[PDB]
Protein chains: 6
Amino acid sequence: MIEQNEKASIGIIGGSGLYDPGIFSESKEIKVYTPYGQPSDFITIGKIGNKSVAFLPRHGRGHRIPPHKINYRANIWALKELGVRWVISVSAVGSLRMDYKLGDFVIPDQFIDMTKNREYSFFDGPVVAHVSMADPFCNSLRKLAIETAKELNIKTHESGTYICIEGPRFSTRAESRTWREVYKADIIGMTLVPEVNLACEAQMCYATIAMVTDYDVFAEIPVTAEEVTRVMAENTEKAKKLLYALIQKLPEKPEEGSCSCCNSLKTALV
Amino acid sequence: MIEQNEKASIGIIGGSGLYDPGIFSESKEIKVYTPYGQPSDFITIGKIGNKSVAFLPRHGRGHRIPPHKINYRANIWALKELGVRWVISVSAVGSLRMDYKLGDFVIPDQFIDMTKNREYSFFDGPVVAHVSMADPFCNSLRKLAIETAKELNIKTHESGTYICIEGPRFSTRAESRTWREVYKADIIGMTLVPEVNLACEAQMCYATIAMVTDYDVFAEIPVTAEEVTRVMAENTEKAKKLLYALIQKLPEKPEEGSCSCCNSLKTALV
Amino acid sequence: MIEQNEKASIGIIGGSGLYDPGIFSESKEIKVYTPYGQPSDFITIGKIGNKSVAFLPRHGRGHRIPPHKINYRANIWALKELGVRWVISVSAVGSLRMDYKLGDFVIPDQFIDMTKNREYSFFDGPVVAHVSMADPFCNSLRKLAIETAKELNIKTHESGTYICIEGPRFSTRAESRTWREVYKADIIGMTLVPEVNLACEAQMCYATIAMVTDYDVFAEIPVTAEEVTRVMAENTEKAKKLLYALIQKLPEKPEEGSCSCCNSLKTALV
Amino acid sequence: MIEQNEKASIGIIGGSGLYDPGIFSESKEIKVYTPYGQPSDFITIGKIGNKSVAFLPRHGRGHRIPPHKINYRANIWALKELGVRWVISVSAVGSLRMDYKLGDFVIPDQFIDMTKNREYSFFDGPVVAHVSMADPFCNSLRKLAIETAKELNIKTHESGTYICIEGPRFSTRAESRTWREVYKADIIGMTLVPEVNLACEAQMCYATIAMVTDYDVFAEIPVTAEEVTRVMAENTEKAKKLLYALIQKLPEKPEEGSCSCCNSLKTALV
Amino acid sequence: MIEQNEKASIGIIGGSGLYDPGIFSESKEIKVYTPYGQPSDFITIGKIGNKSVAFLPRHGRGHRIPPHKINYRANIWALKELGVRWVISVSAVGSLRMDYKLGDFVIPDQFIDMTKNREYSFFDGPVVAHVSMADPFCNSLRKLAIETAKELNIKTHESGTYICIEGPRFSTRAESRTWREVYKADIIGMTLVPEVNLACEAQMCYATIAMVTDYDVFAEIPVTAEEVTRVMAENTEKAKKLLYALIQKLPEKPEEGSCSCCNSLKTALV
Amino acid sequence: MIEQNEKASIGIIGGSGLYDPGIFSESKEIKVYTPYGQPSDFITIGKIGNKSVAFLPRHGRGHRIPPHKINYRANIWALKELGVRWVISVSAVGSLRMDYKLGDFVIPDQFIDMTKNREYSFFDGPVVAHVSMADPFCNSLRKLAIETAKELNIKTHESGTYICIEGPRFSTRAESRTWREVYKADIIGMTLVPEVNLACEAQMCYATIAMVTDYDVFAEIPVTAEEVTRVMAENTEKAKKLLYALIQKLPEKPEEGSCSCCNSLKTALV
Ligand SMILES: CSC[C@H]1O[C@@H](n2cnc3c(N)ncnc32)[C@H](O)[C@@H]1O
Ligand SMILES: CSC[C@H]1O[C@@H](n2cnc3c(N)ncnc32)[C@H](O)[C@@H]1O
Ligand SMILES: CSC[C@H]1O[C@@H](n2cnc3c(N)ncnc32)[C@H](O)[C@@H]1O
Ligand SMILES: CSC[C@H]1O[C@@H](n2cnc3c(N)ncnc32)[C@H](O)[C@@H]1O
Ligand SMILES: CSC[C@H]1O[C@@H](n2cnc3c(N)ncnc32)[C@H](O)[C@@H]1O
Ligand SMILES: CSC[C@H]1O[C@@H](n2cnc3c(N)ncnc32)[C@H](O)[C@@H]1O
């Protein structure tokens, strides 16, 4: 209902401990209209290299919004209104495997959705769409993230299955045994779904850079929120370097053959 | 979330007894995406004179949707996505005044909102808008409707205050005495609000052609749904003639000086 | 979804201070299925004279449900499932006029609906119904109530306009001046609407026996909940006598010519 | 709240690609009252052989309703009000196993519910019911469907576990590996639950005829909505033949000994 | 669910154009738990004179929240958790009378509620409360506001009826004529209700300092949001002086004899 | 919003077949305020030994509330308002293993949450909390329950994984095979989650005493509601003895060292 005059081709969605992405030189905060109401915060917009970039902290100012209350539709709609083509999510995750250690990055390639009662789609009728997500992340962006990590010499696992739980409580031991044994999951978080679904429906090229902030239930002392925040804080500098480099590496527009969600809505529409 | 290829500059919203507007030569039915879900029906689009026109029956096929359940936001959003600039509503009303006759048309110039449980706006935050509705209908379209009625020699009252009630029950006698003797309202219906509000927010020029289908509680036998249906049926041919002529008469774009809602969002935005 | 084996032709809905109607000799409590979930309480069913009667306290056990949270649809649906044809409401009201004194009964003949955001109908589509309620109470039942009061020599006003407000707060002085001066209201309460609407839609013969429990804002000390409960308690015996007598007076089925809502759905259905 | 004059003993619920069942000789479309609002479309009612049959396309006209927005309660309630005793569902599914072929029918005998945000029951209180679903489909109807397929020489698998997912997105590879390798499910879709639950609660004998329209993520090219549509279209004639024959074959009333849900509410009611 | 260590005896709720109250010397922003979710913003807490004061902008940062979406329950709950006893609202209003001029303050003593569909109470059951609102504002605080304005020689009307509308649209001419000529309202706004009700239920001493920012529909050019903003900006300094002075004048606790909501819940409980 | 004068240190939440706990000598029923509306019933409070104990039947009077509609937040809030530190749940469960026999008690130590669409937390923002649930039950209370069962010579399994399903339908055979063989669950029920989460967030010491009432799908005749009721009736006396003994054994306050939720909110807060 509003003409959005601001434009950005790249969107960053920041997770726990990343309210300030530390990537902008000059920037401003803007309110963006959505038919779903409030995005998590005003969007920060500014130039990085030759790129106009939009940033949004998914938990909002002061980490005031828990995963189950995030307005995922408003956040993705807002980025779409700005013309965003690439979406880089930075997230905090638990590790369910010994070799994915604290402070390691992970560029997941799969997910398993264990959320409950979230709003999963932009398409509620009369235009019905069923997006394919066999390979749910954008291949081209994943590959560029991996290349960036390699170039920077930042320890990064190049695949992984993210299990997304509802929260806000952390998992029981019986649940975590299931995640690791039943679903073959590698990392765990609360915010990936429906963010990734909605980005795909919006024909964006979305990928997650996850950082391991805890060992879930598997260390001598189980995960706590305090641990997650502490570990993310210890590693923000690395995250910012990776982010700054990746943003400048991105081509103008995602390749069709390397982005399954780009322009693929046609075969998803009934 | 999808590109709307179809375009129409004029939208008709049909009320009771007007499922088939009887104005189209060639037409087709389309599904239009909205972030509010289902419009009342598929939109009918087709060419009349040099105009592309979209039609929507607000109660849907078979009059299946009562006023309190109409998805007003989806209906107006759908018309907006088609590029509609002019919205002509045709509506059945009761007369609260006994100097009017059944079958008279009324082009109201004011309203009083007594609705109770509706969604009134497209603007729920963070972009806050407060649209001026002192003169709630589009003056240029009202004037053109009045000229058309005069040209056709169709009996039409050129002003009036529409009181919009919640329904679906009709008013009590005590309520109607209030509407007429105290509020000084002229006509009564259930569907004007929030349709008119939303059209204004969408920067569309909106006007109502109301036809008097009953005398509310004031005749010997009080209004019934059966009477409304019957009287509307007796006068549909007249309504179609008025509609057909008006559509032909409209200029391509409403003037900013004769449309208070056209391009006026600027001063409504906080 | 459940076959209701219990049957009653008369339903009593008790208001403030009438959790125990004091009319039954032998009775039992039953759970009644509704597609709207929970009625206010289990229904009490038992014989009075030759009549099977169902009783429901609208505020539930311990007056635990305020007017804005009453499941009006469930309550009326439950009575319909039992085969109820006559519904007698007993209510506590404020008086807006000096001559309607504490402890006086009133058999209102009109109402004005000032409620907000309640669920007003059983008909949400695809079967659309607009019930006439020009004279919103059942004439035959009102007349029988009036006759009963006359026979018992119980002081009772034989007409009156009930203004129904949302609550739970009581009215401001400016509001009450409006009710008495703008809407020409005589008594005031919070529970009549949508109970009366829904009873009409269910083709029941509904009437209210109101008792004046306070003078709203117009006495030296404005109405309080404590006053309402105290005054109702002082007059329960009278209310019970009136109720017991009226119940036995009722014909088997309401007369068609004396019940506007009985079998009148036909002309209300679009 | 209104008396349903129309009656049918058999109900068909059509899925993707089956808006027109192509089984009726003479038929009409009716609006059916429900306390849950709108069924997916008007019901089509007509006579086939000696049977009165009701048909409902679960996605509505133009496939306008996605699985997560279908009003399952209204659809089943509507069929119940028509007196339906047998419900035949025809549904498009993916195969999770590579020994099946596209176009095969499957008559599943089990399901696993992975849906997320639906309304699962007609019983929200105060009448609490917990229906047994150990064998969730009606055995007598499954057996008759299997016999019909054998008689017609239509390739049909006579058992299988249907995993129902939330959608509208299709599964990730990690999810599908779980569904097949761990859960041991055979077919996958989005619409079975809560349709089957609700039919059981309504004491109707329900069975699914599923047709394999894709191999989910397991073929060289993963499932798309386009493929589902295309493959269903290739096999509609076969589906119609099966449906027409089965309908003719049904006895007037399912047996209590071969229908676990028929007249079994007794032991489910607390 | 958490212990609130921060304390304040006075709460300020700021309206349009008052995001920064300009009254604090040193202060900090805090997040306050409520069972209703998010207050409009973080609460600013700091010392003024010998008083600990809490401030909340009801529209939030950047005026992002419109009146119909304000979480009134969370705002008032948050203040209650801090121990607030006095609540001073500062609000922009339209004047319905040409002698209440732009920039004049008004200390209303009455209100009329024309809102629709908001959440009006903290008491939804099983503890039912009906607060008396005959004189809806705290007399002691009104009197102190009036004294302060007199002492500062700031032009202030010492009574008035505030009519609260739903918005976000402004009133039609017919509505405005009704508010003035029929309801006898003096000023108009969108935010007073349910804020004032909830403060009363919370046993706070609440009063409004209103500033006239427009003449609604009654000037040559009807009210716009731009005008409201502009006029409030022209008078903020004056409002801040009034506010700063009043805050220091307040006694430690409101006297029960001059605060009808203070410790009066007892007689409101059924 | 009201001061709760009543106090209890121990809360009992009774499940199926335990409306009357049979532990009180003298007691009364009280209404307890919550910002979430109605607890399942009035709370019974009374003294046992030197302990003030509060009792709540989670299904309410007459087992009127099914698991999916229980107001878990109101129930736990109400207990918190009373000062409850220990919460003993008594629940009917199915056994997924043929060595956990009918009438056996189980003191589970783990759970798996398969519920859908319930409200899982008291913390919706702006105070975000992620409670640790690795060992979801209070160890100190579990140990005391186990000791009590040993002392009374009541057959009790001293560990086990409870899988919580949504209901109200019972599981299919395919689901049940999955719960046992895949998730490694031992017992199954519908009410544990979110009750246990919310108790942890409220810093209570919560444990479940489960009684095996059926073998789910694994006996010759699958579970029915009638069977659950019957078997629980056969063992109530035993459950009451266990309960009465345990209540008296409890120390005044749970030791922080043996209660992970006690005073642990600090590290859960972001
Ligand atoms: C600040 S702590 C809460 C955040 O931690 C992330 N997270 C980190 N570790 C885990 C874990 N082991 N399980 C679930 N979510 C986690 C979640 O996505 C959530 O937003
Ligand atoms: C077909 S009957 C119901 C319709 O009648 C219109 N209507 C006609 N007369 C009246 C009246 N007197 N009061 C309210 N609505 C009316 C309403 O807008 C509604 O959609
Ligand atoms: C027990 S106090 C609350 C009840 O009093 C009734 N009532 C009595 N007097 C009044 C009044 N003056 N205004 C509004 N409701 C009233 C209402 O319907 C409400 O359920
Ligand atoms: C027309 S494409 C969408 C439909 O396909 C059905 N369907 C077909 N194949 C699959 C699959 N592999 N996974 C989930 N749903 C499917 C679903 O029930 C949905 O209504
Ligand atoms: C910034 S413009 C919108 C604000 O103006 C206030 N307001 C000012 N003038 C008026 C008016 N004439 N009618 C209604 N609200 C008004 C309302 O409370 C709203 O929050
Ligand atoms: C009175 S029957 C319904 C109750 O049985 C409990 N229950 C008992 N056995 C089972 C089972 N096998 N599966 C699920 N819930 C069960 C549930 O928690 C529910 O409240």
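Any Cβ shown, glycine's included, is placed from N, Cα and C.
Neighbours of C:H59 (phosphate binding site), defined as other CB atoms within 10 A of its CB across all chains, total 24. Annotation source Swiss-Prot lists phosphate binding site at C:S16, C:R58, C:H59, C:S91, C:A92, C:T191.
Sequence-distant neighbours of C:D216 (substrate binding site) (same chain, 6+ residues apart, CB-CB distance under 8 A): C:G94, C:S95, C:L96, C:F170, C:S171, C:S176, C:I188, C:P222, C:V223. C:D216 (substrate binding site) falls within neither a helix nor a strand when secondary structure is assigned with DSSP, and so counts as coil. Residues or ranges marked as substrate binding site in Swiss-Prot: C:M190, C:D214, C:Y215, C:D216.
Mutagenesis annotation in Swiss-Prot: C:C259 to S, described as Reduces thermostability of the enzyme; when associated with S-261; the structure shown retains the original residue. Under 8 Å, Cβ to Cβ, and six or more positions away along its own chain, C:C259 (mutagenesis position) finds C:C138, C:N139, C:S140, C:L141, C:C205.
All protein chains considered, the CB of C:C261 (mutagenesis position) has 25 other CB atoms within 10 Å. Under DSSP, C:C261 (mutagenesis position) is assigned to coil, being neither helix nor strand in the three-state scheme. What Swiss-Prot notes for the published mutagenesis of C:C261 to S is this: Reduces thermostability of the enzyme; when associated with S-259.
In sequence order, C:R85, C:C138, C:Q203, C:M204, C:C205, C:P254, C:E255, C:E256 make up the list of same-chain residues 6 or more apart from C:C262 (mutagenesis position) whose Cβ falls under 8 Å from its Cβ. For the mutagenesis result C:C262 to S, the note given in Swiss-Prot is Reduces thermostability of the enzyme.
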* Asked: What count of other C-beta atoms do you get within 10 angstroms of the C-beta of C:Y215 (substrate binding site), across all chains shown?
  -> 21
* **recorded positions clustered about C:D214 (substrate binding site) [Cα within 10 Å; pool: C:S16, C:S91, C:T191, C:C261]** => none
* **Number of other Cβ atoms within 10 Å of the Cβ of C:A92 (phosphate binding site) across all protein chains** => 23
* Cα distance (Å, whole number) from C:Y215 (substrate binding site) to C:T191 (phosphate binding site) -> 17
* Asked: Cα within 10 Å of C:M190 (substrate binding site): which of the recorded positions C:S16, C:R58, C:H59, C:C261 qualify?
  -> none
* Structure fact -> Filtered by Cβ under 8 Å and at least 6 apart in sequence, the residues in the chain of C:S16 (phosphate binding site) near it are C:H59, C:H63, C:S91, C:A92, C:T213, C:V228, C:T229, C:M232
* **Where the C-beta lies under 6 angstroms from ligand 6, the matching recorded positions among C:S16, C:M190, C:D214, C:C261, C:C262** => none
* Cα of C:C261 (mutagenesis position) to Cα of C:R58 (phosphate binding site): how many Å, rounded? -> 22
* Structure fact -> Filtered recorded positions (C:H59, C:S91, C:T191, C:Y215, C:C261, C:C262) by Cβ distance under 8 Å to chain E; hits in sequence order, or none, are C:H59
* **Among the phosphate-binding set C:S16, C:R58, C:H59, C:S91, C:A92, C:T191, as the record gives it, the longest Cα-Cα distance in Å** => 12
* Asked: If you skip the near sequence neighbours and keep only those at least six away, which residues in the chain come within under 8 angstroms of C:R58 (phosphate binding site), Cβ to Cβ?
  -> C:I13, C:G14, C:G15, C:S40, C:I65, C:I70, C:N75, C:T191, C:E195
* Asked: In the same chain, outside C:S16, C:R58, C:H59, C:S91, C:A92, C:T191, whose C-beta lies within 8 angstroms of the Cβ mean position for the phosphate site?
  -> C:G14, C:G15, C:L18, C:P67, C:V90, C:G189, C:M190
* Sequence-ordered binding-site residues from C:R58, C:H59, C:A92, C:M190, C:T191, C:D216 with Cβ under 6 Å of an atom of ligand 3 -> C:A92, C:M190, C:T191, C:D216
* When C-beta separations to chain B are restricted to under 8 angstroms, which of the recorded positions C:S16, C:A92, C:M190, C:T191, C:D214, C:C259 qualify? -> none
* Determine the Cβ neighbour count for C:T191 (phosphate binding site): the number of other Cβ atoms within 10 Å of its Cβ. => 26
